[PDB]
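Everything on this sheet refers to the single structure shown next.
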Amino acid sequence: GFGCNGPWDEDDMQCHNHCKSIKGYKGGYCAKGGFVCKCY
């Protein structure tokens, strides 16, 4: 989710921007075949 909707729509930028607005995080990427937004 959060932009990471699998191979038909793997929107790393959307996930990154979700994550970046969470206190303590700086970015994010799609993981697990495109289906999971992982924040870091």
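The numbers used for chain A are those of Swiss-Prot, and the residues that appear cover 56-95, in sequence.
Structure method, as recorded: X-ray crystallography, 1.1 Å.
Keep in mind that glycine also has a Cβ here, set from the backbone N, Cα and C atoms.
Counting only residues at least six positions away in the same chain, the Cβ atoms of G58, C59, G83, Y84, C85 sit under 8 Å from the Cβ of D67 (mutagenesis position). Among the mutagenesis experiments that Swiss-Prot reports, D67 to A, C, E, F, G, H, I, K, L, M, N, P, Q, R, S, T, V, W or Y is described with the note: Complete loss of antibacterial activity.
Of all Cβ atoms in the shown protein chains, 17 besides its own fall within 10 Å of the Cβ of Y84 (mutagenesis position). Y84 (mutagenesis position) carries a strand DSSP state (E or B). According to Swiss-Prot, the mutagenesis experiment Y84 to A, C, D, E, F, G, H, I, K, L, M, N, P, Q, R, S, T, V or W carries the annotation: Complete loss of antibacterial activity.
A mutagenesis experiment is reported in Swiss-Prot for this position, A86 to C, D, E, F, H, I, K, L, M, N, P, Q, R, S, T, V, W or Y, and the note states: Complete loss of antibacterial activity.
One mutagenesis experiment catalogued in Swiss-Prot, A86 to G, is accompanied by this note: No change of antibacterial activity. Counting every protein chain shown, the Cβ of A86 (mutagenesis position) has 14 other Cβ atoms within 10 Å.
What Swiss-Prot notes for the published mutagenesis of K93 to R is this: No change of antibacterial activity. Long-range Cβ neighbours of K93 (mutagenesis position) (same chain, at least 6 residues apart, Cβ-Cβ under 8 Å): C70, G83, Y84, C85, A86. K93 (mutagenesis position) falls within a strand when secondary structure is assigned with DSSP.
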